[PDB]
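First the structure, in the form of structure tokens, and then the observations on it.
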Amino acid sequence: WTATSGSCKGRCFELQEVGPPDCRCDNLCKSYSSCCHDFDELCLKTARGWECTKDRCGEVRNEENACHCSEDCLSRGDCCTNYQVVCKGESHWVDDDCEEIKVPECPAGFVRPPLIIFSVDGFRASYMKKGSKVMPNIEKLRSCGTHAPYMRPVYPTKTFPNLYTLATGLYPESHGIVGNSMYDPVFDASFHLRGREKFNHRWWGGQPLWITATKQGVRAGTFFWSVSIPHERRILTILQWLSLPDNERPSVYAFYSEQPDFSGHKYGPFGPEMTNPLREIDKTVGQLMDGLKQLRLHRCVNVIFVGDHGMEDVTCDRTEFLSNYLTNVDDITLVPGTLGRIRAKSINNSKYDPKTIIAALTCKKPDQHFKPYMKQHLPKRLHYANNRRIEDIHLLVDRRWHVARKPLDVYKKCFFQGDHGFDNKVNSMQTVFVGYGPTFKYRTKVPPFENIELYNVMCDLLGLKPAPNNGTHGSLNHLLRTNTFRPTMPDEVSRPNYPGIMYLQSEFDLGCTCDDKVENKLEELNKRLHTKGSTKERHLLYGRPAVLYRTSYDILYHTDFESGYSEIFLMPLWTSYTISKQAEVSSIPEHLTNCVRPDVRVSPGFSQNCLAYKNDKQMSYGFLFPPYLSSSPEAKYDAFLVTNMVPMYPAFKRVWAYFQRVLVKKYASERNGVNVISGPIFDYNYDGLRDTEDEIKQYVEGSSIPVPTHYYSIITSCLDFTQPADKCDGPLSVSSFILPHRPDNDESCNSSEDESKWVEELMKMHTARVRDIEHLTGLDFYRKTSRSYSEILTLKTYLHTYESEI
Ligand SMILES: *[C@@H]1O[C@H](CO)[C@@H](O[C@@H]2O[C@H](CO)[C@@H](O[C@@H]3O[C@H](CO[C@H]4O[C@H](CO)[C@@H](O)[C@H](O[C@H]5O[C@H](CO)[C@@H](O)[C@H](O)[C@@H]5O[C@H]5O[C@H](CO)[C@@H](O)[C@H](O)[C@@H]5O)[C@@H]4O)[C@@H](O)[C@H](O[C@H]4O[C@H](CO)[C@@H](O)[C@H](O)[C@@H]4O[C@H]4O[C@H](CO)[C@@H](O)[C@H](O)[C@@H]4O)[C@@H]3O)[C@H](O)[C@H]2NC(C)=O)[C@H](O)[C@H]1NC(C)=O
Ligand SMILES: O=C(c1ccc(-c2ccc(Cl)cc2)cc1)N1C[C@@H]2CN(C(=O)c3ccc4[nH]nnc4c3)C[C@H]2C1
Ligand SMILES: [Ca+2]
Ligand code: NA
Ligand code: NA
Ligand SMILES: [Zn+2]
């Protein structure tokens, strides 16, 4: 109940929210059905339109007008945005040459450059180039300010998850808005685009920029606009707020456009009808910048032009129906469309089984346009599992397609030609970032980056301390002229032991054998050198990883590789080795096929054993440093140490052996040498964070050998590939992956074929940032390079996507 008897008189677009039943006059009241009786008449004036014409100049103030062209309008802060152009001979902002803004030029009483976030829904990154002819205002912001060729959204590439990720720096699994539609089984409550539950605070986790600002004494304009408030009015409202007295005036503002998403859904991303919405958005930008220029704020304000996600061609005919796969289609609830989420229709149904549902959905049709996953098996780069609102069963839908439960859902709910939601590495889902103002750089292009990184920068722009988030603070310092945040490397928590030879071969009873009993001071002094680190500069190029948690581990040196061996987990946390362009691949000699060798630097009690693998009928083993890449037949024996062994399902060994025998050499040839760091990951509770020893759900049968959920590799080389990986003088280049360690290759529908047809495609799907591996391992990489730390942070957030040209 709202008693709408009060008045909006002198309260139009007031900043403080007033609770029921006193009537509201803020930009949200429409959505709440709570506006005072006179809100429209007083606050939403439209009379005479939005532009001054010659004859309006000098007019006597008529209060009924939408905006004014009277002589007092500048000081009332309520001129039409084109007033100075029409009435005072000024130019439109877009027509002025751009000139570097070296320092803020703010009027008196401005304590900091204000920040204006201009967010556009469904603005696909390629619009910046493809519509540049019809968007001169946006093209000027882009060419004169700082821009990326594209910004990567979060998964799913839906509106509410991405806008709230923009506001918080958080993955949707952490902020809680994991779709536009959700069911929370703890609340027993549903979040819908339609209705009042979505307003309830309990859906919205983390701390959005406007709350961060407010808690730290920086006032914010409201970010939310009721759909019926016309864009011209939203702009006039911002400009009016910017004329408030100093103590009242917000420092951060947001504008939001429903376009081009609205038309893109109807017409497709490049429908001929899309030119007009792009023009209109440009005009709105022109209005804002002209209005800032009148207020003398156009060289004071930092403006961010940012999208939530792109738009792909999708039509009704490209829909896959679960009724063509499942017999029990009525025992399931599906969240449908460009992603699928499946749960039981009824909690009282004990004949519901996710395993038979996944199996009925796996590789069933030749050209199947979706792939099912238990959420824990989704690519770790999606970070989409650790929330109770995310259903256990997930369908990743191919770009251009939908999934639906039954055909009746698609015709009794073609209409649409565009949609979004797909995998966030898809080219069509990329969106835009432009920053313009005194704090951003001048005419600077920056590499693509992820939207989770912006919250930190928006905090930096406002002098705020960000709440804890998933951005990596300092990774976007290269966007900024000043206000850079100067991070320090994390302190190493555990120091390594450097074991020498401490055990005799007969102290070991590991059930392993090796045909290695074959035999010289020339070569013996030499192998002693290798075991103390004499080749360590070749194989460990960026310093040893730092261990950021409390544990007990040994550094082990070898001719061809170095490792940090965990006495707790019984295997390396990391193994580092360099493969030059000239290196040669060899096979494992016949007599060494089953060779495992005790490591005389590491006690039997802190070693694995071969008996456990013999007795575990499901589990085999692989090696982190690959015997195929040994530098010499004698160095090969090091690769068969028990301290280089890791548990691997036979099915996973197919992937791993192809990566090690074929792909590392291929990368070394292509990149002029590579440095590889590989190791295990344990994330049994799928939170994206290193498991402690007591979280491990699976061991090699009858042993204390923990089974990894994933294996990672970080592959680094010189960005200037004319220099070899091991003699690189400048910036680095990296690609990484986090491969799921699974007992089957059900994920790969072509896995019955030769690895050359399916392994690399698997690995591409599981591409990752170094930072993702850092979270999963508690390791910090690239501690000793000649590069600035900020540049290294950027490298660690890089994701190699394998998409073609945007
Ligand atoms: C991305 O960045 C984010 C932000 O930094 C990272 O998320 C953080 O990670 C931490 C580790 O997972 C986590 O810390 C925990 O905090 C618990 C208290 O949390 C509340 O308070 C904070 C602060 O205001 C608040 O933000 C939290 O909000 C969550 O939950 C609400 C309501 O459900 C949601 O609205 C909100 O969206 C958010 O949900 C997300 O996080 C939670 C986990 O907190 C998930 O469950 C959700 O699925 C969702 O992802 C909370 O309101 C605190 O209780 C924890 O401490 C336990 O464990 C430690 C072990 O060290 C121990 O010291 C304690 O004793 C305690 O153990 C006891 O509880 C156990 C579990 O119940 C029980 O088993 C034991 O027996 C004990 O009784 C813990 O410190 C932090 O909350 C989140 N923050 C956010 C915002 O999500 C994220 O990791 C980053 N991702 C990556 C990949 O890097
Ligand atoms: O009020 C806001 C808001 C604006 C900006 C920021 C914002 C957040 C962070 C920053 Cl940094 C800036 C602005 C925060 C909220 N709304 C209201 C709008 C309602 N809505 C949809 O109904 C909708 C739209 C497109 C879709 N496609 N498919 N389904 C769709 C459903 C989109 C919502 C956005
Ligand atoms: Ca974990
Ligand atoms: Na076995
Ligand atoms: Na398969
Ligand atoms: Zn949309």
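Going by Swiss-Prot, the residues shown for chain A are 51-463, 468-573, 576-591, 617-887, listed in order.
Going by what the header records, the deposited coordinates were determined by X-ray crystallography, 1.8 Å.
Backbone N, Cα and C atoms are what each Cβ position is placed from, and that goes for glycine too.
The domain 'SMB 2' annotation in Swiss-Prot covers 98-142. Packing against the domain 'SMB 2' (98-142) from elsewhere in the chain are residues 282-283, 285-286, 289-290, 292-293, 336-338, 340-341, 343-345: each is 6 or more residues past its ends and has a CB under 8 Å from a CB in it.
Every protein chain considered, the tally of other Cβ atoms within 10 Å of the Cβ of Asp171 (mutagenesis position) stands at 22. Annotation of the published mutagenesis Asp171 to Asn in Swiss-Prot: Abolishes lysophospholipase D activity; the original residue is retained in the structure shown.
Quoted from Swiss-Prot for the published mutagenesis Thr209 to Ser: 15% of wild-type lysophospholipase D activity. Counting every protein chain shown, 21 other Cβ atoms lie within 10 Å of the Cβ of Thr209 (mutagenesis position).
For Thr209 to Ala, Swiss-Prot lists a mutagenesis experiment annotated as follows: Abolishes lysophospholipase D activity.
The 1-hexadecanoyl-sn-glycero-3-phosphate binding site annotation in Swiss-Prot covers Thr209, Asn230, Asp311, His474 and is backed by similarity to another entry. Within 10 Å of the C-beta of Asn230 (1-hexadecanoyl-sn-glycero-3-phosphate binding site) there are 17 other C-beta atoms, taking all protein chains into account.
The annotation active site, nucleophile is assigned in Swiss-Prot to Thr209.
The 1-(9Z-octadecenoyl)-sn-glycero-3-phosphate binding site annotation in Swiss-Prot covers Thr209, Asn230, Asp311, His474.
The secondary structure of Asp311 (mutagenesis position), as reduced to three states from DSSP, is helical. While the structure shown retains the original residue, Swiss-Prot records the mutagenesis experiment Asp311 to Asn with this note: Abolishes lysophospholipase D activity.
Swiss-Prot documents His315 to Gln as a published mutagenesis change and attaches the note 20% of wild-type lysophospholipase D activity. Same-chain residues at least 6 positions away in sequence with a Cβ under 8 Å from that of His315 (mutagenesis position) are, in sequence order, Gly172, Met361, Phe470, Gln471, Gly472, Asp473.
Neighbour list (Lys430 (mutagenesis position), Cβ cut-off 8 Å, at least 6 residues apart, same chain): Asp764, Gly769, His791, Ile819, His847, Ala849, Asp853, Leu857. For the mutagenesis experiment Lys430 to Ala, the note given by Swiss-Prot reads: Impaired secretion. No effect on lysophospholipase activity.
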Notebook entry, point to check: Along a straight line, what is the whole-number distance in angstrom from the CA of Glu573 to the CA of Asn576 around the 2 missing residues?
Noted result: 9
Check: Setting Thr209, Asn230, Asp311, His474 aside, what same-chain residues sit with their Cβ within 8 Å of the center of the Cβ atoms that define the 1-(9Z-octadecenoyl)-sn-glycero-3-phosphate site, listed in sequence order?
Finding: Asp171, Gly172, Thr207, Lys208, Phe210, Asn212, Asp358, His359, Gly475
Notebook entry, point to check: What mutagenesis positions in the list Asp171, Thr209, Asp311 lie within 10 angstroms of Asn230 (1-hexadecanoyl-sn-glycero-3-phosphate binding site), counting C-alpha atoms?
Noted result: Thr209
Next item on the list: Mind giving me a neighbour count for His474 (1-hexadecanoyl-sn-glycero-3-phosphate binding site)? Other Cβ atoms within 10 Å of its Cβ, every protein chain shown.
Entry: 30
Item checked: Nearest of the recorded positions (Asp171, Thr209, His474) to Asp311 (mutagenesis position), judged by Cα-Cα distance -> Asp171
Next item on the list: Would you mind working out the Cα-to-Cα span from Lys463 to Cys468? 4 residues missing in between, answer in Å, no decimals.
Entry: 12
Checklist line | Distance, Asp171 (mutagenesis position) to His474 (1-hexadecanoyl-sn-glycero-3-phosphate binding site) (CA atoms, angstrom) | finding: 11
